[PDB]
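Peer 1: The structure under discussion is supplied below as structure tokens; questions concerning it will follow.
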Amino acid sequence: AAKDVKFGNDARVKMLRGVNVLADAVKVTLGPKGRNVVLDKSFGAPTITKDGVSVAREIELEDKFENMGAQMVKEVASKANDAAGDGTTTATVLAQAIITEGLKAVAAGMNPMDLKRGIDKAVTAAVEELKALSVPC
Amino acid sequence: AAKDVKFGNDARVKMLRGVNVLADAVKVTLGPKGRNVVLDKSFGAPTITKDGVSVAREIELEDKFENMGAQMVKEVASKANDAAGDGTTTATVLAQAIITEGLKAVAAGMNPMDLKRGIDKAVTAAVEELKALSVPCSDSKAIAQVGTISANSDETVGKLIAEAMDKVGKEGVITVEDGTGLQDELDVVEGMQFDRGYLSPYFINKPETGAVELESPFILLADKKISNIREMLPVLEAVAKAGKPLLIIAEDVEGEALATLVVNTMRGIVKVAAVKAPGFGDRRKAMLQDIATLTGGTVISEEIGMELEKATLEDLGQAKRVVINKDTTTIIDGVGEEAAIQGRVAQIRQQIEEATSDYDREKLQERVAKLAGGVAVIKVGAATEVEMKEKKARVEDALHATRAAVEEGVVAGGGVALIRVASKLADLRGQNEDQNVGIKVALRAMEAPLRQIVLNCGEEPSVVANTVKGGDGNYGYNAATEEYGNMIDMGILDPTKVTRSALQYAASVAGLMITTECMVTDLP
Amino acid sequence: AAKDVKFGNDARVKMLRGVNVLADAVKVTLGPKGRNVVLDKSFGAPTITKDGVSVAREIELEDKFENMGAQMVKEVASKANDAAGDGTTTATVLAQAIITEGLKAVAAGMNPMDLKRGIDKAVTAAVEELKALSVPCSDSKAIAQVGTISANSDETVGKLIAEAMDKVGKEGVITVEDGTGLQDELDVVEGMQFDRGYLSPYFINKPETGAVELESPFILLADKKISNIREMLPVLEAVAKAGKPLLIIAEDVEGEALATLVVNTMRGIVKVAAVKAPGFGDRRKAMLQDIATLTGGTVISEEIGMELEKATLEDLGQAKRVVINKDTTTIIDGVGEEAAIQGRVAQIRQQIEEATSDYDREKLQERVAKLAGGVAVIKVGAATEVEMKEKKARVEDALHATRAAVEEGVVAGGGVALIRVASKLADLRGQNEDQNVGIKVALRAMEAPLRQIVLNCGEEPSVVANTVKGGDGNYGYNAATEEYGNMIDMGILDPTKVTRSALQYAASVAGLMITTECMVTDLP
Amino acid sequence: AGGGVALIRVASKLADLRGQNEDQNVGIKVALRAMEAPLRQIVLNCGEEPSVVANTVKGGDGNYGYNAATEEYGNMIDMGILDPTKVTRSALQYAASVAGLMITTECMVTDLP
Ligand SMILES: Nc1ncnc2c1ncn2[C@@H]1O[C@H](COP(=O)(O)OP(=O)(O)O)[C@@H](O)[C@H]1O
Ligand SMILES: [Mg+2]
């Protein structure tokens, strides 16, 4: 089908709104003072959960682009679940977080690709860090 | 009046589009090889021109808000020229430059307060650099130099200019009048000038100048605020049958008497105009008197029981000419007896004896200056009445630049000076990263003028720009000839003053917007 | 007034449609076999005509912008005729020609700055070529020659014209007046002329001429700027009961007194008109005097105290006729005593003794001329008043061309001259390829006129053009007879001057647009 | 040599190539001109003057080339910035093969909206 291409800032923005929607919808359920969300269902009665990934999956946006961004972040929340079935909400938060800042810096005029690397490394670093702190349960 | 109110972006975005139009419309006329714009005239054939000032003048958008954004720029860009004699355009160009980027930033998520800060610094810094790059202009050489150049090669021009200042001084008051014959004429005559603008634009008789030229009119020297028109009737009619214009000077003029004259003039019988008096309080006292002295006019002090209805021409002063602009009045050749004039001087001079203060001595001093200092005049000689008034124009131009040139020296004028200073402080950093960006924007914005010219000349901006960064000093590119070199030597420069002015003003407004969070206006 | 603003193409495109209309509408009437247009009249029957000038006149589009494009051309195409006596249409025709292609180019991606350049070159060059091809016109032979032709075969016409210049000279001042009887009449009478147009179109009383013919009115010779009406009252009333018209001459006239007379005449009691005085400053002094002398009028110098109110008919000058146009005043038969007149001459003559300057000697000389020279007049004789005034028309026409023919000679007039010159410099190249194209457009655009004529005649453009290229010199195709040959020998030519004018003017405006990047106007 | 230097390089080499008629010479010039595309798109993807670099790069010889990653010129090969000859060649051919035709369109047919 005929497409609709978007470049730079416009694209990004849309993409971000998309992320935010999803994100914001999964944040609410973080922590002991976390709240619930209701997923409608034509099936039977609506569902009430505090499971981040359960939520993510239900999110789909009308705006093709806002939707795309949502459909992407959605996967971290996802993979995180396949990995260890928990931390989902949490994971999401970080992305939302990372991306927000990231874009702002691209908007700042930085080469995104290095931004990527800076982050990647910063992470590889963070990991050992944890493995350090990890203490036997 | 119910208002329409916008915030944050909603607000800023409008302001941006608004500004852009103005700049996109006025910038295309920058270089010596600028393109032209067509300004539709209501009656008759449209107008083609490459004069940004004119273009700008006409710009007014339908979308209020967007229209504000524009007017905001126009205002300060005008102020620039107001206090430098040019740049009007340039300032605008830069204005955009900054605003564009910085405004993306804010909207990008960065902090506005810093962005502004980061810029101001960049400006602040660059301003200095300019001081450095600036090349003095003092000796009569440098004077006729710049003049003749700004006069467009014409040496005879830069000539008289240097001669002139060489008479009443650099701070001397010089004027211009059409030549009677083919020969130029420089003459010094009893006269004076001061900072006090007309009380109504509806007084301007010289539209393209926004000034008021009056032929040897009579001169009034009141002492009170003129609200009512009555008092005038006697004299107003005396000068009415006197078939001559008339100027006024007093505390002020309330519409009652004010508004009337404005109309009385704009398509009216006796056509005249007035302006507030110099000095305030005790100062104005003598201040006006001096004027009486010079014009040989009588001073109507209510502190004397003397009124206006009680006054005849015998009480009015006189001068062969006088012109007022937005905010400056200046007379030419007062009929007061040298005896008197020179005498008055003796009085004051003595008075300085007290010298009981460096302000009071300085003050009495200043007065002396005006009065005895005199006003130098010029008569642009020419074959044809066309070339005549035309040449007359180029003269007043140059004069400007020169005054400025003097004041702060001069620098590379192809937008060069800026490129330079920018490449200079290219490391300059700020605390908040939001300030660094602030600074970049600022700097990268100074490349705007040059880039634009190159562009207007159909040349490669990025390329020329680059190579100019390469060299140093006043080494630049002459768009007019497409040859690089010493812009100054090549006769391409800008009075240090203006370049700064322009840049500062643009900076001013830019942050001003970048810090604006609300906008109010009427409803469509 | 909030404006509407367009840029680049948006802008240019509008301008283009705008112009096309104008051109597509006026062009169809070019050839001797042109088609006709219908100009709807508000009251009554529409008007059919083949006169481009009239057509053009009526053109005004709704779409502002588009309309500008149109008015922009009309303006300069008019100026063309203004300074040549014809071409008005042709210019327009070329105008389009260029604008069309070059505008595609710019829009095609090519550089505008160059395109213009390339063109200007082409023009510049062709203009010379024209000088070459031009056939002198000097002896009274050539003179009557061209005259009788431009008078449409009528030899009698070309005759007088030669006679005329043969009297007061080529630069002599010649005028026309309806004949009193059946015979033509050429007479020389004390008279004068000078470049100075009326200060209000609302003075014209000869619409079809845009001129103002006055019958033996009185003449005012002031020396100041008349702003207030007052001063006139005395004299203005004298002439009111004097039952005669009145002309004015002085510095200028401000609406106060001006705007008043304009209405005072356009459907008003005393019907008169005025024009500034020749020369500026010192010059005007004697200048006006010379006139006074010739009209037996009194000069009112405020530098003498004498005011206007302080003046009677005894102070007015007089002449049997006098006509003014957009920018020129010319009097006929002034009542000044020969003794007086001739004497004044003596004065001037002597004065030329100083010979202290070739400009001052040249100057004095010029006055001598005006004054002692005289003004030749003609009276178109005729049987019917129709033929009468008709012939008269044809006469004034011829005279134009003739003056022009004299000044710059003449050339092939079927659009021929252009075809020629174009085929000539057919290699002519430019630096940027964008300049070559620039040049092509230019050249190919010169084929316009011819092709259009043929077209209008219902003939094959491409074909005729081709075969015209083949030949050389003034060899062309007579659309009117469909026979090729020596356009000049065939009595088909154009005063070298006009052809150039047309072509330059069209070029002018074309590039002007090709370099336009913005357009401003009011909102619908 | 990568960075689209190779092409820009061979372009200078055909600075004197001509054809049967003028149009054709333009045709040629057109193509050489286009061979600076790769290079300056790369540059432009670095927020830098495509035209400025290109120049400096054209001023050089052999494998003198701008290094976008390092933002400094030098020998593209010694820097290990290599383009398999074959691709570079296919890219140019396939590109031209269609481009060529495309610019000879005078009419186009398709269905209605
Ligand atoms: N009582 C508590 N006080 C503070 N933080 C807590 C407490 N209990 C749990 N947490 C933290 O909150 C996190 C988020 O829990 P949750 O909302 O289930 O998100 P996720 O689905 O990502 O685990 C836990 O991993 C832990 O770090
Ligand atoms: Mg959990």
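Shown for chain A, in order and in Swiss-Prot numbering: 2-138.
The way this entry was determined, per its header, is X-ray crystallography, 3.0 Å.
Keep in mind that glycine also has a Cβ here, set from the backbone N, Cα and C atoms.
When I checked Swiss-Prot for this same protein, it listed these features:
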type    : residues    : note
MUTAGEN : A:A2 to S   : Complex stability is significantly decreased; when associated with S-76, same residues as in M.tuberculosis
MUTAGEN : A:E76 to S  : Complex stability is significantly decreased; when associated with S-2, same residues as in M.tuberculosis
MUTAGEN : A:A109 to C : Forms inter-ring disulfide bonds. Prevents ring separation and leads to the formation of high amounts of symmetric GroEL:GroES2 complexes
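Explain the structural surroundings of these features, please.
Peer 2: There are 3 other CB atoms within 10 A of the CB of A:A2 (mutagenesis position), with all protein chains counted.
Around A:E76 (mutagenesis position), no same-chain residue six or more apart in sequence has its CB under 8 Å from its CB.
Long-range Cβ contacts of A:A109 (mutagenesis position) within its own chain (separation 6+, distance under 8 Å) are none. The secondary structure of A:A109 (mutagenesis position), as reduced to three states from DSSP, is coil rather than helix or strand.
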Peer 1: Through the lens of DSSP with three states only, how would you label A:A2 (mutagenesis position)?
Peer 2: coil
Peer 1: Which ones, of the mutagenesis positions A:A2, A:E76, A:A109, are Cβ-proximal to chain B (under 8 Å)?
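Peer 2: Listed mutagenesis positions passing the 8 Å Cβ cut to B: A:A109.
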